[PDB]
Amino acid sequence: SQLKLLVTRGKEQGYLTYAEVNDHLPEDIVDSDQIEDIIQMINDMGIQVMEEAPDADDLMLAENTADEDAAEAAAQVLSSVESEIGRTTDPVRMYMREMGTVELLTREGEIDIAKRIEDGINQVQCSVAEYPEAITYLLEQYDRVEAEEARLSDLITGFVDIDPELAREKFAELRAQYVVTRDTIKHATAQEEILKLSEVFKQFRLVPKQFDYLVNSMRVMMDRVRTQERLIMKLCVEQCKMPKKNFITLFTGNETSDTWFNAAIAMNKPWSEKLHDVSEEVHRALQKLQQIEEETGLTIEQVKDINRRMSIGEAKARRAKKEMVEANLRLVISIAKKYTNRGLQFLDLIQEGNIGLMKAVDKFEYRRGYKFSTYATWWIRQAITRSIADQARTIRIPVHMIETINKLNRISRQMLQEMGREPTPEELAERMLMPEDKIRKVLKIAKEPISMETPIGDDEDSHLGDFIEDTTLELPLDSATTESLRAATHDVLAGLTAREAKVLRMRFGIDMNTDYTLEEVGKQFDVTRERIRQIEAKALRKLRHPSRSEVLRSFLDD
Amino acid sequence: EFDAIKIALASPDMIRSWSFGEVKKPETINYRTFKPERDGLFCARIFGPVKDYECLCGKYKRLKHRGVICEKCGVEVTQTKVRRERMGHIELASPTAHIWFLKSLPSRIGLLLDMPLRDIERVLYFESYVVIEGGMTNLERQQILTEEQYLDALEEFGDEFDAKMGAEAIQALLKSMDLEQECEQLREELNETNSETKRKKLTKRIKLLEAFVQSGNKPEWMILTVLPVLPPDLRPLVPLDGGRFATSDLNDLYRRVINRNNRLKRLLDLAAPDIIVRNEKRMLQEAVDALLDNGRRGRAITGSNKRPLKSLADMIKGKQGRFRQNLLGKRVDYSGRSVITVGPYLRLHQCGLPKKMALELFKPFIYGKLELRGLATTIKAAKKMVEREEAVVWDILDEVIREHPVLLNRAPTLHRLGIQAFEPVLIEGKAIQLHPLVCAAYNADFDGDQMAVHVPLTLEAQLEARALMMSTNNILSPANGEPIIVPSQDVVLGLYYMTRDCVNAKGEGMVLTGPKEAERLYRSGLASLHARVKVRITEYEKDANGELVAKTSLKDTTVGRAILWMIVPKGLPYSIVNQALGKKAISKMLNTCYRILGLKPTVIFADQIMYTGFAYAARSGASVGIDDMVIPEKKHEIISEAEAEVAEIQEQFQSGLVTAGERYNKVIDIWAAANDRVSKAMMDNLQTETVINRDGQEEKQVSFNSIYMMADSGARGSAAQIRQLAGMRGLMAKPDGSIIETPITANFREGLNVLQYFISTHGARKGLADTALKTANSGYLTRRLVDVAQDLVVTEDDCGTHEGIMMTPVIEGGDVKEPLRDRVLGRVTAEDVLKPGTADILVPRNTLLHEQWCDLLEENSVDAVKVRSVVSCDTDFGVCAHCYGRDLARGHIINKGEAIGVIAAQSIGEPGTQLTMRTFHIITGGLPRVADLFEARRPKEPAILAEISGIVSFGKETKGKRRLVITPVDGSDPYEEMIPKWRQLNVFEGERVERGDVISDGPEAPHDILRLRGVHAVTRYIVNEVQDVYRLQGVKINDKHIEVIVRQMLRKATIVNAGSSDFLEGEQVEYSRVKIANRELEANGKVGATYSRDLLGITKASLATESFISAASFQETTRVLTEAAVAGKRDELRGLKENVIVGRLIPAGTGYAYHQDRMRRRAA
Amino acid sequence: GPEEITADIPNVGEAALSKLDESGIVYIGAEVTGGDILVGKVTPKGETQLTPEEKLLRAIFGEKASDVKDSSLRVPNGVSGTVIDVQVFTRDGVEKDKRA
Ligand SMILES: [Mg+2]
Ligand SMILES: [Zn+2]
Ligand SMILES: [Zn+2]
């Protein structure tokens, strides 16, 4: 009704002052974005919200557009805008809202979150370390390191100990336990054998990226296993309408032998007789199953639960990292508010800060006892600064050169004050340590070039781009001269013998896409390039004559 | 080469079909070397080389290596104009809704999903999940869920539940959508949804669904997945002086997209939480939005400045856009301007071109001549010759220029006479010399104006200038056929001084033998130029079948009358020069010469008139002195009487006998009346003088005073400015329009003191401030009109329709203010004109009513002729030459082809510039009233009409309005009206009224006049009103032009009975289409659909154009383009503005034959 | 590289260089016309691979390539005055020329 009255009063008036809109727009609205959207829609209506009343002639002259589909759409938006009050358009307001939804963290809470992340990654550690091919490939990595295909510190960052000698002794102890456990699954204590092997390894430590590689190895292993499960069951569940109970009673529990499928065609059921035409692909799937059972160190189901416990640890630690990042988003915003006017928008600063804060959260250790802020503030501010130095100028200056520009500005801002008028570049190079040419090029580095739509202005309302000329064009007089010279060259070569003409057309690039060379020319004339040189020289001497090249003389410009 | 433009939504795959490579890095150039980067917006692999036939690094530097792709940088060696053509693309890491199909008002995504705009925006900016095919689980498709609600609904539902939020949500809503299936369900509901809003929006939606089906578009293409990249040379980063660069704003927006997209890929690869990735997606959304159309979100992101960046939608729209002043208004070569001077010796067909401008413009022609004649060996030698400006470049200039027109154009081209082809006459100096009789067309005085000369380059353009625009072809105003070659001020004063007798000059009452002897007598000084003599005159009268019989007699004329008779051609009578010959006498002299003899004798006559006027005006010696302002002696007597009257009225007012404002009115009236007496006294003192005489007695004759001779010859001035010069100045206004009641009792022969000179400043500054701002928007009415009447062209020779308006005189209460012969001249009759004897076919039919037929018509006193109108032409997509008339710019009939719509727009706009710029009420006037007239706005107080015919009857009493019903003599009366009792009626309830008749009184809304009475009624209404204004100020413009504008106005039809046709009922259709449709459907065994004719104001009618390349010019480019994309429209060009834009001939002028032959091919 | 204010200008043929003194600048006292070289400046550039028949032209006349543009300051067109004055400004790095 209210805003409806406003719309109808405008549409009968043909205009609207800011005052009338203010009187008629609702009173719940506090921000100016909903108010400006209302003004935009109402102008689209359209009624042209103004500041002052229009003249009597400005009503008649002002063109009226454009009914009326947009009329209906605008009215149906305006009738609804008055109801929902919290509506907003800025991504920053939405971000601040959905970040204020979380509750801040406390010191002991940060200790809890750090220890929980450590527990999750430690569970992942144990699940991976209970994979024997993992330690086998790790010993192979260290061996190919010992063959100097890598570094004794590159492959892994030492162990949980501070010299590589004790490390290599740990390697030898690991190899001894490995030989005493791996060829000794003769199961009663080989369980505790591989337990002890993984335990003695757990004091060790590898580079993170190699450990991620091991993670992906186990991932692909379990994935091929479960995809054998997929092609098996989906070709029994949907290709044979298999009740899952038969699956759980045959497949689960053993999961390896051919009793649950290859002894599953004698179940005295119709789908069991269907399973013949699905016995080939599922039979090969059991083949890959048993092959990977050999390729697991144990059965398929045990490695299933191993990678499962790994996944449990990974999900726990990931949710923990998430909770820490959610808590400290406010810290990231507080830091990013310091850089808001150096070329990058506010949300971009916050996003770079969030990436850096994730990186710091991955590196936090509460064994020391410092505040999380005191550590992560470093990574946050570095992330934001590199972001501004990398993606704030249109023409990208490398980071170190931008540090040099900041230093130049600092020293100049100091020296002009202390020295009087201004520092001449010799004076800066003296005060600085630079060689005074580097300083001059640093000065010459352009800055934030300009919008080519800049006014000129007021002469014709022509932006700057109208006066920047194209210097790559062959102006029509130039092309005319070019083709005139082309025709003249043709009509000169007409006055040469066939040999001279061919050798001069081919030795130069006339009417062919080369630029033939002397050997390739004299191939067609059977000369060893010396007589061909002589023939070129004779033709050039002949055309050199006046009364044969007066026109070609005129083509010379000087 | 194309014959049509097509448009559609761009598929992601097709956007990769255009691309030459995916831009990944944000960088532009190297900052040190300035080389393009490997994946930046300015790449060499993606967008091609930087120098011609030369790879980036430089391994391949031969044109023989053409087309091969280098190995060290992958930059294929081509021409670097290829870099102005190649697009790239950006693989968006998240779908991002295209802002045009979302934030446009109807919101094609919203009205296509059948979803509210705010709801989609909530799903899009990550407020609320949306159900996207949630199975059978009681979930509602397109039902929003909130965050907490989505969680708890997922509780108890581990099953899919298929809910998504973000742009991917809208993309999965559109992709899943079945369009024909929804068309089927909406047809089935439109079957049984017979209520207005429901079935209304049903049909309004099924229209867009069927359209999306036909256009080939897929609904989900409005969600961008790939993003195309404008090529580098359309958004350069060029260096300015001193290491300085200048970029486009487009590079900034592009970098913003690339950065945020790369960061989003990073966030996804880093497994960040939901808050961060959601916020990154929102940011990418706003970045892509700002890139496409900066400002629809709010707020327009600003650069390294306070102002917003310019974007793609900005790169097309706005007067700084492509359509406005790069698609029509272009800078042109072979052209140049200078400062015009008189050059009064030229003929009407030539212009003095300076030798230096002529040697610059005609450069290639001169080079060709020097190398053709052998004077220059090659083009370089000719270049050096004409650079030195040797002695033979001048002979070559004379030869080249010889028959080669130049177009002269002055800045406000209000009409087509602001461009004329002239033959160049080489002159010294640097000023263009412009003929005197051409300034009226150009609106050019010689106090510093400048003219632009362009050079026609082709034979076809040389023949278009010579045959069409040559200055001796255009001599009649295209708005009204009166000649536009009227001699202006020295000419008319010459012809007035010479053709103006006095009572006793030298040689009175000699009988000369003829004009030769009168001239020989005057030039030897034996007789004076105005000395009444009997002279023997032989005049030739074509009183015959064009036979030109001679007749000699003995007239009584002055010596100058007969000296001037020597220049007048044969067919003209002798009474044409036997009077004083002021201004109108000369214009009518040229006019009768044109109506008798045609164009060649009239051009010759015009030149001879200018020559003799200037010669005998110089011999006139007509100076201007201070003793020429004869202040009347009875001026201070009259002012004493008026001052006494104001003193008496002030004494009565002081005694309470009058009020204050009453006495103000009285004193303003007293001063206006005394001013009238002083002006009358001074002009009666100035307009006559005493002189002696044959017999010796004093005798009064018209004064030879110079100020009066200039005001009375019509040469310059008038008795009002004369009054300000010697009479008193009068009362002066203020800017408000009030009148300062302290008059200016002084003149300019006397002085004004400081106070009166201050008081005059008020009105002076007001008038100048208005004239300075009228100059700003000088051509807005012309532009508004050429928006709607542009595509109208004379395309046919005869339509055959017998419809026609009845042209008759306009009797404005008393006498006629415009006779029938004037309103009817040039029109083609629609039926046989019977003699007043009512059995004699006076003018049979289809007879171009020229001056012979028009005189025959006024002679018989036949005063109502049925003429064919442009508004009643049965032609489709055009007008015929018979329903149009004659040209009025050329005496003949219109040619098949002539673009009469643009002629009509300019013929109404240019004459409108002589009207007041602000509306004044007396019948209002001024230009704004005319613009409102053509906008067909509804008057607030409509005199209500009688919608149906029958017995009048009333009804209920005062339900707000007194109610009435009209009930037919035999028919039904379902129409009743809520007549306001404020609308004080005109007819009692007991007088049966015919349909279409007045009920109340007041302004008649033209819509109701059109709907009640014929289209002829609305057209006569509009022409009579607008011509009321144009005659109010005294301006003459024909009715043909208003009629063609109106025919552009009422060009929409609304269908009542859809018949056996294929038209929806409550639909508006281009009337020219529905006409052919019902004609065809009635051709076969069907019946046509009957419609109600509509009417639209010009700004509303021009918004409904069949094309979209044209409609994106004068409209909002964004809405028009969004609509055309979702409609899959194709522009088969067929227009003027579209063919201008796309760069081929228009179908209007000489291009008509080209388009006819092309239509022959396309139909073969 | 840098550009020089030299008088050893490309193709222009020892008449346009008549006004210029040794350092390349016009004399204070000369009356130039439109086109005359006030300050002769030669700019560095690359080769740019002159097309054949230009290769053949310069091979027949032996007039080898310049490598240096003639981007000098010549009087605008239509003006014809006396050169009443000449000021020179050399940055502190650039040494100076004879006219300076
Ligand atoms: Mg002027
Ligand atoms: Zn290369
Ligand atoms: Zn017709």
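Per Swiss-Prot, chain B residues shown: 16-937, 1134-1375, in order.
Recorded method for this deposit: electron microscopy, 3.0 Å.
Using N, Cα and C of the backbone, Cβ positions are placed for all residues, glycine too.
Residues or ranges marked as Zn(2+) 1 binding site by Swiss-Prot: B:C70, B:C72, B:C85, B:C88. Of all Cβ atoms in the protein chains displayed, 20 besides its own lie within 10 Å of the Cβ of B:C85 (Zn(2+) 1 binding site).
Under DSSP, B:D460 (Mg(2+) binding site) is assigned to coil, being neither helix nor strand in the three-state scheme. Residues or ranges marked as Mg(2+) binding site by Swiss-Prot on the basis of experimental evidence: B:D460, B:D462, B:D464.
Following the DSSP three-state reduction, the secondary structure of B:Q504 (mutagenesis position) is coil. Counting Cβ atoms from all protein chains shown, B:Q504 (mutagenesis position) has 17 others lying within 10 Å of its own Cβ. Among the mutagenesis experiments that Swiss-Prot reports, B:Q504 to P is described with the note: Resistant to antibiotics salinamide A and B.
The mutagenesis experiment B:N690 to D is recorded by Swiss-Prot, whose note states: Resistant to antibiotics salinamide A and B. Classification of B:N690 (mutagenesis position) by DSSP places it within a helix. In sequence order, B:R738, B:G742, B:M743, B:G745, B:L746, B:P758 make up the list of same-chain residues 6 or more apart from B:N690 (mutagenesis position) whose Cβ falls under 8 Å from its Cβ.
Listed in Swiss-Prot as a mutagenesis experiment, B:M697 to V is described as follows: Resistant to antibiotics salinamide A and B. Other Cβ atoms within 10 Å of the Cβ of B:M697 (mutagenesis position) number 25 in total over all chains.
According to Swiss-Prot, the feature Zn(2+) 2 binding site maps to B:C814, B:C888, B:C895, B:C898, an assignment based on experimental evidence. Same-chain residues at least 6 positions away in sequence with a Cβ under 8 Å from that of B:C814 (Zn(2+) 2 binding site) are, in sequence order, B:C888, B:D889, B:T890, B:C895, B:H897, B:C898.
Ligand 2 lies under 6 Å from the Cβ of the following recorded positions, listed in sequence order from B:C70, B:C85, B:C88, B:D460, B:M697, B:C888: B:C70, B:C85, B:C88. Among the recorded positions listed (B:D460, B:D462, B:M697), B:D460, B:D462 have a CB atom closer than 6 Å to some atom of ligand 1, in sequence order. Look at the binding-site residues B:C72, B:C88, B:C888, B:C895 and count other Cβ atoms within 10 Å of each Cβ; B:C72 has the fewest. Take the mean position of the Cβ atoms of B:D460, B:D462, B:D464, the recorded Mg(2+) site; other residues of that chain with a Cβ within 8 Å of it are B:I355, B:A459, B:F461, B:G463. Note: the Cα of B:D462 (Mg(2+) binding site) and the Cα of B:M697 (mutagenesis position) are spaced 32 Å from each other. Annotation for B:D460 (Mg(2+) binding site): spatial neighbours B:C454, criterion Cβ-Cβ under 8 Å with sequence separation of six or more.
With a cut-off of 6 Å between Cβ and the nearest atom of ligand 3, the recorded positions B:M697, B:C814, B:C898 reduce to B:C814, B:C898. Other than B:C814, B:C888, B:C895, B:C898, the residues of this chain whose Cβ falls within 8 Å of the Cβ centroid of the Zn(2+) 2 site are, in sequence order, B:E811, B:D813, B:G815, B:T816, B:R883, B:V885, B:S887, B:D889, B:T890, B:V894, B:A896, B:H897, B:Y899.
For the binding-site residues listed here (B:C70, B:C898), the lowest count of other CB atoms within 10 A around the CB belongs to B:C70. Fewest other C-beta atoms within 10 angstroms, among the binding-site residues B:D462, B:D464, are seen around B:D462. Of all the binding-site residues listed here (B:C70, B:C72, B:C85, B:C88), B:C70 has the Cα closest to the Cα of B:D464 (Mg(2+) binding site). A Cβ within 8 Å of the Cβ centre of B:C70, B:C72, B:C85, B:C88, the residues given for Zn(2+) 1, is found for these other residues of the same chain: B:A59, B:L71, B:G73, B:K74, B:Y75, B:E86, B:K87, B:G89, B:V90, B:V92. According to DSSP, B:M697 (mutagenesis position) sits within a helical segment.
Under the DSSP three-state reduction, B:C898 (Zn(2+) 2 binding site) is assigned to helix.
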